[PDB]
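Asks: Below: one structure in structure tokens.
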Amino acid sequence: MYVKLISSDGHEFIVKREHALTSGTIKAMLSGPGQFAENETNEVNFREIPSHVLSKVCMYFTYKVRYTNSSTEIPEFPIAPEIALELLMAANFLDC
Amino acid sequence: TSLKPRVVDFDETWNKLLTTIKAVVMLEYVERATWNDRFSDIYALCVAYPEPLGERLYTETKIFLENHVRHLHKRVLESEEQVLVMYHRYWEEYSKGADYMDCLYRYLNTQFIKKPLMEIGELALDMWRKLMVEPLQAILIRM
Amino acid sequence: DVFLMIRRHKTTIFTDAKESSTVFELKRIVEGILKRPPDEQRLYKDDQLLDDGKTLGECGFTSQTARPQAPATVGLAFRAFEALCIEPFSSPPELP
Amino acid sequence: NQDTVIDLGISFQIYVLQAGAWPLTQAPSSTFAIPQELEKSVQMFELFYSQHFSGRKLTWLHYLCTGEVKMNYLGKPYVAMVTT
Amino acid sequence: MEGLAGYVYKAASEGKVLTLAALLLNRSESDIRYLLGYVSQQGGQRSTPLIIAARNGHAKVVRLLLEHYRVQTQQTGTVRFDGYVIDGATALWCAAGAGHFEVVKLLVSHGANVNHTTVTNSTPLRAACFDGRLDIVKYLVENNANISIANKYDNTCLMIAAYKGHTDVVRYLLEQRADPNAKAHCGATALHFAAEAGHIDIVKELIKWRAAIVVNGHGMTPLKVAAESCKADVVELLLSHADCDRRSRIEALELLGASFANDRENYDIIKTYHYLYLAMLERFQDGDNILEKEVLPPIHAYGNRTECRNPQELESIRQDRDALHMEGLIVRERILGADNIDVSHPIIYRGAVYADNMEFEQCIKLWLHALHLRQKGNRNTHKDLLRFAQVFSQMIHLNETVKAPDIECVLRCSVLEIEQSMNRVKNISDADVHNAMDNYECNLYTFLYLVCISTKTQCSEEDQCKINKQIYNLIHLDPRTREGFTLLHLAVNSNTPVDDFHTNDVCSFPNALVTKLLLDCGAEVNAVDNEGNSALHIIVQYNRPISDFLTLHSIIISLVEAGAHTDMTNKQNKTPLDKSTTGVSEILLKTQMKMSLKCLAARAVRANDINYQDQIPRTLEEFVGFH
């Protein structure tokens, strides 16, 4: 139920599976050959994206799960200019 | 080494992809880490400068799929008495391989082909239809 | 509706719970997701211990601070208490 | 589905009518207005109605409105709903 | 000085001499020469003061201008104002076309321009021939002006003066040894031109000199053109010339009788029957060796009657008016041929008469055959597609069922005609670019009307498949309007023009069903115009959703299901949320905002204006482009 996300920088960002199943590429990566038992490890090594981008995309996963239809008031997602661009450059590879 | 278009070499990447998707379409156990590395290689191939290699990759995997389907057709036609059982076994294997491959080619499926061509899973099923059940039609329906 | 970013070296867990609760179930869920006995784990808020009966609504983070974004760099370590060896996230490249 | 959901066990219902066709009117000029325990989300209903009908506010007339009233002070031999 | 040019143009417009002299003195030479040799722009048309002096008959002022100066009549100006207003002509051409002998004779007497080959290669003698005043023409003869100056379509003085009712100029040229066979690019002789307008005296003049008979470009002798134009006296004079055999006489009489059956200006059914019976009697005059008919296989539009090859066959339909109309159309098709441009118009007229008589099915068949003939002849059919749009609209508005194959045929014709319109706009961009572009717009609007009528008509599964095939074939060509609207944009837009006729009641824009059919037929929903607005951008501009929420609700969910970006950015960087005029559109969009990290990151990058070129992939470059 808790999948593991390994960055290229070595930092793991284990998040809830339902939070991590909103990315189509992660949807395919968890599927395909094998799903382990209970997805207790279910590790995937995103050997290209940086660690801060992986942290930001896990934050976005939580954000989207919390505010998928949460009325009309939704908090603004804070994005630093230095952490942008590469967040979207990796949002390709983590198509949401 | 971030997700920049790095102008990746097509030869080694396509060979690694060939091995991995051969294992996938043959339903052979494949390493999870190598599977994720092949995802990274697909993203490298569909983006690298100065031109996208998506059409080249699409034609290459089209050729791979058609020769694999034709090889399976030859095997099934050779297995004359158990054509039906062999066709069912290879159909289960190829359908699972086609779904897993369409999962692997997801970025290429929804970033280049959509923007004429057909989806990689649709292409795999179409190749199976046009090269396995289209030639081996009368034998299958009679059996 | 509280969120938390439990950190243990490279490992990082994003957790959702209720603001009015305790850390007993927090220890139990990190036990469940870490496959290790829970008594060795000791949560740290800015490198200080907190009581197992202390509520997480008063641990130092609230629902208006522990947002769906980066809530708090809550540290964790495994007793053989322990040492809080939390590596910082990789520095983003400088903006052009 | 509110941004901040409001709790009520008072069971609102909507029978708003159209004054442009209905012959209803209120000759009583002294509106009794509304108690506090009813105004939990009537104002929020006015915002809800103004989502599609922002050009009109809820013109409340109570000469025909009614309301269920408890009888807890004597053991409730009956449920006597009365006018507002 | 443009103000001084306008002042002297006004002075010459009133034919004033002393005020013009006071306005054209006390200056140098260059400015005065510029004033007398330039055109002033009034009403969007540029004309010399000589043009306004000759046009209003003010010949004395221009005569004294020729006396007091050396102003030439070679100044470039328009031709006329009768629907041409094309420049390039000389001032003497306008003077001759104005219709005054005095101004022409004074302009010739002082710097003659009787040999000006303009952009249309028309000398002022051609303008005088169009005027037809014999005094001007004979004066230019006395000045030794050449008469063989062919126009743009190889049109000479004889044909010009014979198409209009001026027998005197034609006769004077005829004894001046003009061209007995004045051929043109149109393939005429001036006998055809005389027959087109029924100037029977000019026909007599050409016959008296034996101007001969040739075949037109569409396959027509002058006698045939006379018969087609419903002009019996010209048929008489061209039949009395004796250089016409029994077959020519028979076909001319048949064509005349058929042409009286369908023409608004002169519709006399008794004349039709009498002329057809006279033609039939001469066919069976000899008993033996009869010139038997050569009837084509029957046309479905005119019922299935195969003309009338018997005298009793024609006698049976003497009082059958509609059957006589069909027989006239059949005979017109038989002799004129399916490729002629003149065969289409009586069919359209009969269809209009039937539609005004609520004979909708026969009207549809007739207009369908007219559309087929005109498309085979490669003619502009934008108006006829429009006529199909109203007659379907009035059919639906009058609660009459519309057959699906008729809509399929008109949609196929619309798609092919839009293809040739695309080819024409790709080819023509300077001559009639406004006309071709307006035709393109009208064709797109008529296609939208036909699609809307298709939605309101219940069809079979295969009929819907054929209609969807036609819409797919048009959509995958990507038509573009003036402002860059796609075919989906116009259906979405509430400002899309609707024709003032019966299309108002039925074809309403925006229509949710039209957008749904376009989307499932393969419309490119993400396409934007030159303003950068998307399909989602114009639907939130819809002003009146209170009258019909369901129309707005079922297109918002349709556009989002198609794949239109909620956070799409136009050229001025506005999201459809920001362009939502009404609250309900904002609410529906917010319920349909399928947000993603890519969209939020793109919004952050675009807001920060950070560098993103040659770093992200090119698909991401487009993504930043429309986010």
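For all residues, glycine too, the Cβ spot is worked out from N, Cα and C.
One mutagenesis experiment catalogued in Swiss-Prot, E:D82 to A, is accompanied by this note: Abolished binding to -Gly-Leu-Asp-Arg C-degron at the C-terminus; when associated with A-131. The annotation that Swiss-Prot gives for the mutagenesis experiment E:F130 to A reads: Abolished binding to -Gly-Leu-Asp-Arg C-degron at the C-terminus. According to Swiss-Prot, the experimentally introduced change E:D131 to A is described as follows: Abolished binding to -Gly-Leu-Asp-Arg C-degron at the C-terminus; when associated with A-82. The annotation that Swiss-Prot gives for the mutagenesis experiment E:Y163 to A reads: Strongly reduced binding to -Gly-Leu-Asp-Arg C-degron at the C-terminus; when associated with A-193. Positions annotated as Zn(2+) 1 binding site by Swiss-Prot: E:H185. Among the features that Swiss-Prot reports, Zn(2+) binding site is placed at E:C186, with the record citing similarity to another entry. What Swiss-Prot records for E:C186, E:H218 is Zn(2+) 2 binding site, and it gives similarity to another entry as the kind of evidence. Here Swiss-Prot describes E:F193 to A as a published mutagenesis experiment; the accompanying note says: Strongly reduced binding to -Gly-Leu-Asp-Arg C-degron at the C-terminus; when associated with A-163. Among the mutagenesis results in Swiss-Prot, E:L597 to A has the note: Abolished ability to promote ubiquitination of target proteins such as GLI1. The residue drawn here is the original one.
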Asks: Using all protein chains shown, find which of the recorded positions E:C186, E:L597 scores highest when you count other CB atoms within 10 A of its CB.
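Replies: When each Cβ's neighbours within 10 Å are tallied, E:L597 tops the list.
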Asks: Rank the binding-site residues E:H185, E:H218 by the number of other Cβ atoms within 10 Å of each Cβ and report the first-ranked residue.
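Replies: Sorting the candidates by Cβ neighbours within 10 Å, the top entry is E:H218.
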Asks: Please work out the number of neighbouring Cβ atoms within 10 Å of the Cβ of E:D82 (mutagenesis position), leaving out its own Cβ.
Replies: 7
Asks: Distance between E:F193 (mutagenesis position) and the residue listed as 'Zn(2+) binding site' at the Cα atoms, whole Å?
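Replies: With the alpha carbons as reference points, the distance is 11 Å.
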Asks: What recorded positions from E:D82, E:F130, E:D131, E:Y163, E:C186 have a chain A Cβ less than 8 Å from their own Cβ?
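Replies: Near chain A, no listed recorded positions qualify.
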Asks: Given E:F130 (mutagenesis position) and E:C186 (Zn(2+) binding site), what distance in Å do their CA atoms have, once rounded to a whole number?
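Replies: Per the Cα atoms, E:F130 (mutagenesis position) and E:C186 (Zn(2+) binding site) stand 18 Å apart.
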Asks: Whole-number Å only: compute the distance from the Cα of E:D82 (mutagenesis position) to the Cα of E:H185 (Zn(2+) 1 binding site).
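Replies: Distance (Cα to Cα, whole Å): 23 Å.
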Asks: What kind of secondary structure is the residue listed as 'Zn(2+) 1 binding site' part of, going by DSSP in three states?
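Replies: Coil, per DSSP.
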Asks: I need the CA-to-CA distance for the residue listed as 'Zn(2+) binding site' versus E:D131 (mutagenesis position), whole Å please.
Replies: 22
Asks: Looking at the mutagenesis positions E:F130, E:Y163, E:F193, which sits with the largest number of other Cβ atoms within 10 Å of its Cβ?
Replies: E:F193
Asks: Going by Cα-Cα distance, pick out whichever of the recorded positions E:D131, E:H185, E:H218, E:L597 is nearest to E:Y163 (mutagenesis position).
Replies: E:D131
Asks: When a 10 Å sphere is centred on the Cβ of E:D131 (mutagenesis position), how many other Cβ atoms does it contain?
Replies: 21
Asks: Rounded to a whole angstrom, what is the C-alpha distance between E:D131 (mutagenesis position) and E:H185 (Zn(2+) 1 binding site)?
Replies: 22
Asks: If you run the three-state DSSP split on E:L597 (mutagenesis position), which class comes out?
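Replies: Once the DSSP labels are grouped into three classes, E:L597 (mutagenesis position) ends up as helix.
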Asks: How many whole Å apart are the CA atoms of E:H218 (Zn(2+) 2 binding site) and E:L597 (mutagenesis position)?
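Replies: About 66 Å separate the Cα atoms of these two residues.
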Asks: How many Å lie between the Cα of E:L597 (mutagenesis position) and the Cα of E:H185 (Zn(2+) 1 binding site)?
Replies: 67
